[PDB]
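One structure is given here, and the rest of the page talks about it.
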Amino acid sequence: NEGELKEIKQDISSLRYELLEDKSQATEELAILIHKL
Amino acid sequence: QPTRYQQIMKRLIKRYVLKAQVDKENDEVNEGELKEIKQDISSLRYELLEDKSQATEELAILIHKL
Amino acid sequence: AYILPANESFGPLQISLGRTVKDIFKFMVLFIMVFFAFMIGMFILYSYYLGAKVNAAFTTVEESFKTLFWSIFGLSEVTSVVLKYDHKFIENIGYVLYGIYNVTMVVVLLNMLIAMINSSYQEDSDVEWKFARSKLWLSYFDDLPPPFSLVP
Amino acid sequence: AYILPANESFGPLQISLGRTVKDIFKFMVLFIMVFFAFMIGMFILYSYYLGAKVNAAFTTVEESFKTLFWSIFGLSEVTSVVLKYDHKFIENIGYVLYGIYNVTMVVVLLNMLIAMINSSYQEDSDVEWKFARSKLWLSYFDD
Amino acid sequence: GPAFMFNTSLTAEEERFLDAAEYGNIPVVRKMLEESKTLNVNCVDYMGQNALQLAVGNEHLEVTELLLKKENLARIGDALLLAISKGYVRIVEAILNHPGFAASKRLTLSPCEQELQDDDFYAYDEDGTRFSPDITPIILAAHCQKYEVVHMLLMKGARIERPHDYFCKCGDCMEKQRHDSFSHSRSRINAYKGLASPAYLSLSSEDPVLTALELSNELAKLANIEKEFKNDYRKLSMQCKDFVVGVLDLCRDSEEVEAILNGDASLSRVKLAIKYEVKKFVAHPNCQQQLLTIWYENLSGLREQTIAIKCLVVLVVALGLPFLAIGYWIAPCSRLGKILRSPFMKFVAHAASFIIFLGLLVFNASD
Amino acid sequence: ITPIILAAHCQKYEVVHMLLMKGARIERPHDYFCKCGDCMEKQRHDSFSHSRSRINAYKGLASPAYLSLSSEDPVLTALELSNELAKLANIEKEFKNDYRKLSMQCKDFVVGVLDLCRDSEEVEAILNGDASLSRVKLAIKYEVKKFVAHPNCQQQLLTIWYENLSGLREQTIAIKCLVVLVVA
Ligand SMILES: CC(C)CCC[C@@H](C)[C@H]1CC[C@H]2[C@@H]3CC=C4C[C@@H](OC(=O)CCC(=O)O)CC[C@]4(C)[C@H]3CC[C@]12C
Ligand SMILES: CC(C)CCC[C@@H](C)[C@H]1CC[C@H]2[C@@H]3CC=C4C[C@@H](OC(=O)CCC(=O)O)CC[C@]4(C)[C@H]3CC[C@]12C
Ligand SMILES: [Ca+2]
Ligand SMILES: [Zn+2]
Ligand SMILES: [Zn+2]
């Protein structure tokens, strides 16, 4: 039914948020590493 | 300011809206509701691959600075 | 009826028979009501012409019952309504009432047949027959026929 | 029946005819049972009034069979039950038994018609007719 | 605009937080819960839904865990009820580990004991509860037939109440019936809808098939007594019936079939199913083959004969019934005695006796 | 079809609420036999775009989302609009099916609102209107049969039916035939 699919859509959405935040963490860490250089 | 009849009608109609949305969730999924999730996956893929490419090019410029 | 359910061929038939009898009992009650209505009406109408009719159909209560009941199967003639005298109004009312009775009988019969067909379309014959036959079987599991079981 | 299935117009009709005959044979058996019941009953009831009735309807076995069978199509009169004597009890029982017989006949007929309609609603007419017509064809292929 | 308001419209920050909670933006909700200090976690959606209800309704387990750690968070009981309704097992587990359920005895105490204290625990808004006030977590899980959730709640001590008799005179039933008499009957129907579910039936009792048969007869009688809700009790009784049928349907050898049919070979459960009119149970092929093996006890070959051969043996019994009775009196135990005591031969003897009776009735009218 | 009418058609509850917050309202088409200049010009111009527009506006009005979110008393509005559409179906026979479906939508909206009651106070508020069963009278008058035949309304009417006959409510039919004869 429609709700069981909206659940998977929310799965995908939360996964997207988490992954993009992880990539942003990596970028800011590389920035501070440049600053230390 | 609200009378008991108004309060009870408010309760019942909020209950109806929630129940009707629940019953809408009980409808069979159709092809469009699934194409929407496919497009979700596609846009997510594009964004993630571009993020990885950003990381790689930043490491390249860091090597250049070394 | 105690023996047929054991046959796979005849069991489901007898089950449907019990079913349709249980159903049409109600329409039989309603038809009793309308038939009693028309019987009392025509009896009160014709009772005074005991020796002024072709036959004695609607002269008494029992004979009116007989005539109107046998009219269900078309086994009653239409000359029973005719009078010997020249009271045209009474015999015309008799024609009208008897015809309306027959038409209402046809209406009730059609409605019964079809309320029944509808009850049927929304429906397990195998399950019902097997339940009945299992009852029949279980009746014999507990440890001679009645005629020979007189001897102790 | 050997010729009709070849016609696309008349084939399916004849197939349904075979079907409904095969079905109603069973209700014919049950009606034979109940009819024999009522026949033997009324015969034992009326057999003693050979020359005391309006007609000879229920005097013998064969004539009772004839009367009760022709009562199915309404071709038998109701004066067959009346007696000449003043034995009101016997003729009243005759009225009751004959009326109950007719009512039970109507009940059985309705049930048969409708068990049949139900068998129909749960169902291929094209497939059945084409199977029969293919049998008809194949009967002529051998030289 | 709309002539009904179910939620001034919060704050920009509160709207952003509700968006992050509903759509599962875990980093944003964590950041806000950590360092906002102006936001309150009990801000409300346009439908009267705080952050916890939004997170549970969209199955955001990490957001739910983040919110549950926030002290003075509201709408926790309704969060549990909603997660149970949607069958989110992990979110149910996360909510049950909250101090609101760990310390208190919310799940063990009856619906009436919860209702005597106002305490607004399962209330989701200013006024009212999402489901019926009598529907406890265990009853709701049984309704939805969440097998794992029902098992979890049973582990915690939650049990459905077994409503009292219809014609009850005790003070509690009297006060309930005088007070409302419609909330009372609806509560009874809710408790029976919980009891009659296959999940609770299977997981709760020692002998679920006996319980299901007895409860099926119970609901069948309730349907006759209370005619306005006839359909509901009828559906629940049918649920019980086909639960028994489905349990019988799973048997794979004769020992399990015996355990299902003989109760704990007196076919006690078959008698009960015929008495309570569980027709699919009796007419099921497993019960049918058991009854059939009992039917042809010593008639090994006769089990497979054509109908013509059985008509032949019917006629032979009709002919030899005097000699058969004489031999039963003379030689009570023999091959003849063993064959004569089989149920099918008893039935054919009865049929042959009746046919001889009809033949006597006819032949008496001979000449 | 304006944004609010389209949202009502699709029964997007949140979108309907959003548009209502912004001031959007469905128009409540004029009477069928209307003589004002606007209706006259619309009817003379096309007379098919006009009737289709009327059907669109009623499809928007008769939706459960707009009914629930728009008015103060959605069940009274739904009953009145159901009778309105039932009459429209008779007046305009070429689009009979559409008006019939919309009237059925209104009917089962009222039925679904009644179906949610959980105690006697809410049942009274639904059946008695604001105990004169005004809404039950209206449902019988407008032939909202599922509303009247619903178990909640049924048990209310039944409690009124056996007012002082406390035990007689549960007696077998034979005992009631007995009391019928005793009254006779
Ligand atoms: C044709 C005249 C001379 C006799 C007609 C007799 C029938 C009216 C009755 C009497 C004996 C009856 C039969 C006695 C035994 C059986 C076997 C019984 O069981 C079976 O079908 C075989 C499988 C099984 O027994 O489990 C089914 C009913 C039947 C045919 C009975 C059907 C009705 C019968 C034929
Ligand atoms: C009107 C009187 C004077 C004669 C009536 C004769 C019918 C009772 C019989 C005799 C000849 C039969 C026909 C002989 C040949 C055919 C062709 C046969 O095949 C077809 O339909 C054509 C296609 C095909 O043969 O594959 C169908 C049956 C039919 C009409 C038979 C139908 C039954 C018929 C008309
Ligand atoms: Ca998730
Ligand atoms: Zn009690
Ligand atoms: Zn106008």
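Quick note: numbers on chain A are straight from Swiss-Prot, i.e. 873-909, in order.
Method on record in the header is electron microscopy, 3.9 Å.
Here the Cβ of each residue, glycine as well, is placed from N, Cα and C on the backbone.
According to Swiss-Prot:
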type	residues	note
MUTAGEN	A:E874 to A	Retains robust Ca(2+) inhibition with moderate enhancement of thermostability in low-Ca(2+) conditions. No effect on activation by diacylglycerol (DAG) analog; when associated with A-525 and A-883
MUTAGEN	A:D883 to A	Loss of inhibition by intracellular Ca(2+) and loss of Ca(2+)-induced thermostability. Impaired extracellular Ca(2+) inhibition at a holding potential of -60 mV. No effect on activation by diacylglycerol (DAG) analog; when associated with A-525 and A-874
MUTAGEN	A:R888 to C	Loss of inhibition by intracellular Ca(2+) and loss of Ca(2+)-induced thermostability
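Everything Swiss-Prot records as a feature, shown here on the structure.
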residue	record	Cβ neighbours (10 Å)
A:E874	mutagenesis position	15
A:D883	mutagenesis position	16
A:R888	mutagenesis position	19
What's the CA to CA span in angstrom from A:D883 (mutagenesis position) over to A:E874 (mutagenesis position)?
14
How big is the Cα-to-Cα gap, in Å, between A:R888 (mutagenesis position) and A:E874 (mutagenesis position)?
21
